[PDB]
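Data block below; observations after.
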Amino acid sequence: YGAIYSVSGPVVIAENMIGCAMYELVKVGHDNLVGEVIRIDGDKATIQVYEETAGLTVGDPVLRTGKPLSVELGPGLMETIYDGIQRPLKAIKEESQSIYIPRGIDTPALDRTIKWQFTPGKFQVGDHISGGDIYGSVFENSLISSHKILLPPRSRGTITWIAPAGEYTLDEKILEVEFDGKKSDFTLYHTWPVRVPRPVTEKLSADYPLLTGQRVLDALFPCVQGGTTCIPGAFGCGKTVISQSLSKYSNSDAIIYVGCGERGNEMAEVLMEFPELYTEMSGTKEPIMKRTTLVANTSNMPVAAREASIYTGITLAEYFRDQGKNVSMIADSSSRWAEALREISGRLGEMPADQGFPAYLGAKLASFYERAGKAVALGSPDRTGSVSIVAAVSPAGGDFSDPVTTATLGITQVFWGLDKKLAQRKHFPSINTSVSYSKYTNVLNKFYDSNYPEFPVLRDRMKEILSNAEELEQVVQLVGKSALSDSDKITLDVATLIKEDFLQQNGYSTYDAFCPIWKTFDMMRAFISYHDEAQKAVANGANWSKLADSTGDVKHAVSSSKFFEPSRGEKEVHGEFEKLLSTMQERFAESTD
Amino acid sequence: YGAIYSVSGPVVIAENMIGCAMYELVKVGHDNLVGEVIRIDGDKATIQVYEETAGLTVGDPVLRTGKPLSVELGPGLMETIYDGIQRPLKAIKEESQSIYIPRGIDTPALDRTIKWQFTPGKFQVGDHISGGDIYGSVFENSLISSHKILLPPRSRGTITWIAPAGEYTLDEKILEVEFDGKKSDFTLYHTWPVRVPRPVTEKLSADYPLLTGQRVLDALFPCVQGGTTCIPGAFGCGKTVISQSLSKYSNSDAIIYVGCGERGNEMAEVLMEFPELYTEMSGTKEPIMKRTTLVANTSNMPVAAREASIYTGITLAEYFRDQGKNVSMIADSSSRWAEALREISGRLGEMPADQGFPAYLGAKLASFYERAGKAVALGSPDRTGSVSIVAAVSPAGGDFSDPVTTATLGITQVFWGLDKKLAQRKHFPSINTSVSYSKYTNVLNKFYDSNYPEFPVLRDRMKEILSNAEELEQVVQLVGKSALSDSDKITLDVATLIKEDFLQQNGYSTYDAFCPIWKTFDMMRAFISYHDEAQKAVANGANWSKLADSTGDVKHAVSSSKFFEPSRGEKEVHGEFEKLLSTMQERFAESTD
Amino acid sequence: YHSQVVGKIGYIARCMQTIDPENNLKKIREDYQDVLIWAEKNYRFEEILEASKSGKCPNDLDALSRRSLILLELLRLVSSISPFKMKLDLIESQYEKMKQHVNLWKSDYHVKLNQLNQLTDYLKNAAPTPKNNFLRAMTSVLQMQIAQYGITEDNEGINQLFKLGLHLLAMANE
Amino acid sequence: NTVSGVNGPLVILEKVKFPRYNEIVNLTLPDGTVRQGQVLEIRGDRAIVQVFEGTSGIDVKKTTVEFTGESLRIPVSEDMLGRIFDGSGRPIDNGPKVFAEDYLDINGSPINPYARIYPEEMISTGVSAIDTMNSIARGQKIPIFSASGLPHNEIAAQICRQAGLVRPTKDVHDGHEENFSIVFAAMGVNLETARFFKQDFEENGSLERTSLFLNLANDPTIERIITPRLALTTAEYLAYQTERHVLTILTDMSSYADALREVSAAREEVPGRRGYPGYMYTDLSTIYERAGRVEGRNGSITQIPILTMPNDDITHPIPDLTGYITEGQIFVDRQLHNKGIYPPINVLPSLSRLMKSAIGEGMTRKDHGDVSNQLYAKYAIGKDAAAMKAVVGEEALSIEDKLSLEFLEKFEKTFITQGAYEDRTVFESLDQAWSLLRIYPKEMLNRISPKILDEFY
Amino acid sequence: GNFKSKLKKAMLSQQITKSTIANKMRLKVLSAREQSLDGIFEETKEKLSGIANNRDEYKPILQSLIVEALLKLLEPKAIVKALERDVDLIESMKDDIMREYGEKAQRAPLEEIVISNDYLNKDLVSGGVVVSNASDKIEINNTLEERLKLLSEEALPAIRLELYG
Amino acid sequence: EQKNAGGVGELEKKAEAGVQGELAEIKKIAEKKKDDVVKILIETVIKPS
């Protein structure tokens, strides 16, 4: 077919190509290496390979398979690790004896000899089918039914053969579709392109929250299941602690970890720490390992796996969202995929337009966030699904106001602050009230306020108290303090306790890193009631030391009530928060007089 | 050999060039202008022209010499001025009647009309020889012979015929080498390319003290024999005064002056001021001009002489260090050679790095910085030599964030400060601890402070008081003098007296003379004893005006101590500094009671 | 590589033969027998380079540079003490004491030979005068006391004569 | 193979595409000297190679080229330690040939067991300020950041001088359960700074367990950048082959960034912003790809690169690109070096996220990061109190601002001040940090738990 | 205190000779192993030089190297340069090189073998020929000494591990 | 200081007497099986590599 014209870096150019697309995958070299032609100019097409070049010479045969290069979706996704193309690193670790993917060693997208339990769905002989419909199920990971059998998208017809219940393999057909003749046989696994998005029936608004396990995040703004939010990073300011605490504290049915580039210790520490740690929805054994999907790519891996890792993670998140379950998508980070696209653009020779980044990094980065969200599931059943996209951002263009962080912050809908200076005082993640915003607070306030919501009134006074504490802290150090009012000192003292009990958190404990929504709303309502009681008592005539000494054990119990966990009562609410209001009323009445 | 195909800008194209090497020096056209081959593409080679020419026709022949551009190594370099292209300026000044380089000239590499006295060393007929051995000597100075007759590098064999002592010329051969038959004859002068570094026998650590002759330079951070020093600053910092004072007041065997582009008056003032002064190293009959080599480079001179001036001066300093004598290389400045390399890179059409400078400036500066240093002399005799390169840097637009100052300051181990505000007070170059540092100051203070000197305690306390003087001046300027105590005023007056007495180099009656470390040790000990007596006298009750008026003639006598000549009763201790300790003790005793 | 070791071996053999041609330094000449063995017979550079590259001669150029520098310092100290005669046992004990130090040109023994070489070098190219006659007699008495007492002992007469010679050299013609 | 032309360090040859990528070739010049080179890029009917040692003496028709037929590999064996070797073929490095018994590639083509194992035991070079502020474990990439205007070669010489003495305290501390190996890789640095590090390593008595690699500053950037892959390949082959802990230092990254910026002047690739190429993350990640734990628990591999900031900014491509591949960073102090304190550092922007899980049991306490967070917040409060008190005076400073200001000077002049060859355990550094941390009351600290803070203060 | 500082400064000097002896022993061991490999390779070079003295059995070895260089060249015309004692064997067996080269490839037919007057020396190359293109642009060294020297870099580790292990 | 004045002779006695017997037995064992490596290297040189 084709011939290797020139090889420079990790990308190889092959000429003698006719009728090739921009997404078809072919084998480059004499070892049958995995690759995909991203772009082509004339007769020579440039294809990025998933392995490095360590002896590849020109004049090698390049034969295209005749179809697009994507990942295989089916049973065997959970309890597996893929680098950037869903390749078994455990098989290469035993066979090849190394950790990295070497040239000339390939593997499949899933297991072949592993048999699964096949169960028939709601289809029979002569029943109608469509793309994304529920055709069956897989009995693997028996803690929760996550493996759902779905048909390929853009393909419909009638079910001519209905396989019965029993044991089957991943290489034998059990279903056949007939729509104007025999189109093709269907197996337990299905193929789908990673560079092509998954279609849906219709988009819907977010009306369900997502428990991320953050006291300052859920206390500051209402969480949503299926929203888009960004997280600022500084390369060592508490991003991995919030990522591991957000992944462990997540209560979704599936976990999709997609890493374009990391240091390397976080991938092995997350995989080894994942099968020995129980989350909020954990079970007897394998609570995070059985329900989580591992797609980790390091900095030492190729740029093709790091660039295709976001497409494989978004395709796995859309595949898990198409089944009708709630999945949390954690991406870390977009700066590694933008750095890999800047390395591929620097190797190809494209002129950048992002101050050291690619010109299409803004549209390609903004298009990745648009493919994640809550909506109706594609197919005739029309199930309810959602995908919460949590992607971290970090500036690499040489400034904090670069176009990558501006496009990623403008395209996002949720705001999560993170400062390196505030994280050094043991207050990670230090969120900013002036740069924080949430658009789904009005829609989430109907259902959350319909159940038991009080987050808005204490949240607006908490944000105004944080802005007044920041303005008083900047004006005090700027102008110089020689006196202090009791109203600003009470707001600064309430902002210090709210920043200590809310901003202070960790990613390795559960006593001071786990709090319910009712306990956080009762603590924020108790702090807002104590701030309103101190502000109302200060207006009637009183001192600041007489107000703090009049409060006494109320602020020490409210500040010391953030290290416990729910182990009492028959619900999330506890009796310690209800008894603090009666002592806070007597302490507020005695503090005034 | 070749023919000129086209001439665009300062770069010319010559076709039919297949024997020309990289960086080979040849003559383009009939003018005999200096040039070098920078790049070659096929049969047509690109030759960059450095000399100014406005009569170069398209089609003129190019005559290649067959070797790269270098400098001559032999007797006759001292007491003569030469250019960067190995051309005599005195023969062009006498013959052409122009002091500068005319538009198109041709002369020999050295003076062939002056005979020298060649004497045989310890060699004999039938003894083995090697490249670098002392085969003879040439009498050039009244004290000792500086031009040592040595063999060329990468040459060995047996001495078949040894020439006797007498008068001869550089063109006539006096030595014959027998190795594997009749190889070739040797002469008094030898050639060496400027694009290849000379070899050495072995490297040694730089821990020997180098008497530069400056009280401010050796007082704060004195350099060592074989190190690298960088000095930044704007126009008007005293680079030619430090080069002439370092060359005349230096105690090394040879002085290397390299001009990388000046205004023109500084080279004539340094050349005429070099033989008009008297050397303080036991020498007469023009001792400063006889042991110093002057490289004349102007601002409107050729780019080949300015760019290859550091390689020719580093090659001559490497030959003088290989001969067995210690040589100190003073260059000012590398910003003209970096601007000439950026001008050649901009005219050649290559990709720059930042501000028009090429990316090879770090490797070119690292090659010249790696080519100099202290080590064992090459040859069978195993002599000891040293090469101390001191090159000042300047910005390209007025900022110190350029790659030349950052690469020269980062690659160097010793830094020399420069204050713009202190330069207005006639104290340029003034820096104590805030803009300069030295890694060899501990080994230099430990080695020189063993028997004679006590510089480490007064240098540490003077560095601490000089570091606290900036915070005392900033706190006195920002807040005021009411919050400051008498110790900050005494340390501020001691920092102004030590900075005015040490940083000041221009007198009011005559030029400053040479001063050793023993002379500056009495002034630093008198300033440390005056600061300790003034600070200790204020604790027991004493006015600041009574102590500052109690000092009196100590500050005026300490200022005029640098103008007087050394050896006024002793070499390590002076009689003038002894009265300041008794007067400070009498004023401190009278100020207490 | 091998040419520097062959040139250092031939220069060490020529310096060893020019140092003592009477066969009196058996201790210094015993350690230099491996370099004097190839210098005692006619051999080309290809035979010394082939014999040194095949592991049959000394190839450490770093140790041969310091070992040749110690023999050059001993030959320079023995040649600088002329016309006075030094003892062979004092020269062997001075070479053994100087060779046993961690730094050869770091002590005062090299500074005393450099000061005597600068004092004799300053008077070797000067006319007859009172400072040249007094410095010549002080350099002759310093050469006789340095040849008789050695350079290992730090006597006050050698330091006073060296300080008087350096103080006389530091003066001018007025 | 006849060369058509030569532009700078790269040479263009006219021939068929018989050789492959990374194919070693020999360039025959007319001056009686043969040089070796590696093909950086291969094309159809042409090849681009870079001279490893010099570029002077390249003709068009008078010179010829020949292919060796073997890839660029460095011979590594079990006898490389205890002597000076080189991988560039130079006779001034104590032998140009190592004479190893195994042939391994410089890019990890045969094996690369890294990036798949977490750290288990902690490591300490003997600095209470560096190990106390940032938790360094076996297999973590803790880089030391430098700046233009400070002695980074003295800090790298102190880090190389500290190698060999921490191995005896590491066995008694239970941090190392095998032999210790040292790997020295020099590329782009001057020979004067490398000679002081070799004389300090030989004077310290640790040259037998360490191997030195000498790379000159007058050779091409492909040889200096290729030397760290050979040093990391020899350290990974020695760590995986013998089951020992290998600690490698790579200085300097600025010379590798300048060599990468000077490269690609005749190839089809173009440089990005600031003169450096856009694919510098892959070249910087290739040296860090051989770092980490080994497969099967066969020893470990530690890498500590020394990078000097030319602009003094934290937004450069070398520290910004190297900071993403590494974990955290250690920023040195330029003002602390002028006062006479070494090794000066800053705990304000220096933070490690994996310092909690990287620390183990039996070699360090659990309250190390709790005192480090309060010490970093006290240092930032002392810097903000000094900056706020510098402008106005003694009016905007509070009671905690004066205690943080005195604790910043006492901690900067007490914990940062140490010797170059001195060593100390983690208990002595934690006891000195706990003793120096007792300058503020317990009612104004919130970066630690009350149970661990009440027991030890 | 001064006796302790002088005792430490006097005691710190042992590591230079203590490391220099271990460096000299490790350099002497590598010099002995390289001296044994340099004699084993000298015996292999003497056996290869003795095997090249044949006149009838040496034709397929040079014909296989000329066919190997012709298969890497892929040109229709190639000049074969060899020693003064090898052109007579290739001149009488020039059809076997074109038949064996033509039977293993079909991208270009070999129709002429130009044996010029350039004779290779016998003191630097013991047997073998040098195949080059007709335009003099690409030259492939197919000598036995170049193949043994280039193969010694990969055969030296297996012989070194099998000889000292 | 006497232990450092007398330690200058141990560099040659510790290096010559340290490894002096292994260079003869290694050359004897290497010279014994030299025919197999010479026959394998001679057989590999006579064919294409």
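Here chain B follows Swiss-Prot, giving residues 25-283, 738-1071 in order.
This entry, so its header tells us, was determined using electron microscopy, 7.9 Å.
From the backbone N, Cα and C atoms, a Cβ is placed for every residue, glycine too.
Residues annotated as ATP binding site in Swiss-Prot, with similarity to another entry given as evidence: B:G257, B:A258, B:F259, B:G260, B:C261, B:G262, B:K263, B:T264. In the three-state DSSP scheme, B:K263 (ATP binding site) falls into the helix class. The local packing around B:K263 (ATP binding site), expressed as other Cβ atoms within 10 Å of its Cβ over all shown chains, amounts to 24.
B:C738 (mutagenesis position) carries neither a helix nor a strand DSSP state and counts as coil. What Swiss-Prot says about the mutagenesis result for B:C738 to S is this: Reduces splicing reaction speed. Inhibits splicing; when associated with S-284; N-362 and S-737 in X10SSS VDE.
Once Cβ contacts within 10 Å are tallied over all protein chains shown, the binding-site residues B:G257, B:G260, B:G262 are led by B:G257. For B:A258 (ATP binding site) paired with B:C738 (mutagenesis position), the C-alpha to C-alpha distance reads 16 Å. Fewest other C-beta atoms within 10 angstroms, among the recorded positions B:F259, B:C261, B:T264, B:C738, are seen around B:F259.
Between the CA atoms of B:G262 (ATP binding site) and B:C738 (mutagenesis position) there is a gap of 16 Å, rounded to the nearest whole number. Rounded to a whole number, the distance between the Cα atoms of B:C738 (mutagenesis position) and B:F259 (ATP binding site) is 15 Å.
Taking the centroid of the Cβ atoms of B:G257, B:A258, B:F259, B:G260, B:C261, B:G262, B:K263, B:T264 as the ATP site, the other same-chain residues with Cβ within 8 Å of it are B:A870, B:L896, B:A901, B:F906, B:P907. Cα-Cα distance from B:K263 (ATP binding site) to B:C738 (mutagenesis position): 13 Å (rounded to the nearest whole number). Rounded to a whole value, the Cα-Cα separation of B:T264 (ATP binding site) and B:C738 (mutagenesis position) is 12 Å. Between the CA atoms of B:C261 (ATP binding site) and B:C738 (mutagenesis position) there is a gap of 17 Å, rounded to the nearest whole number.
Annotated pair B:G260 (ATP binding site) and B:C738 (mutagenesis position), C-alpha to C-alpha distance, rounded: 17 Å.
Neighbours of B:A258 (ATP binding site), defined as other CB atoms within 10 A of its CB across all chains, total 13.
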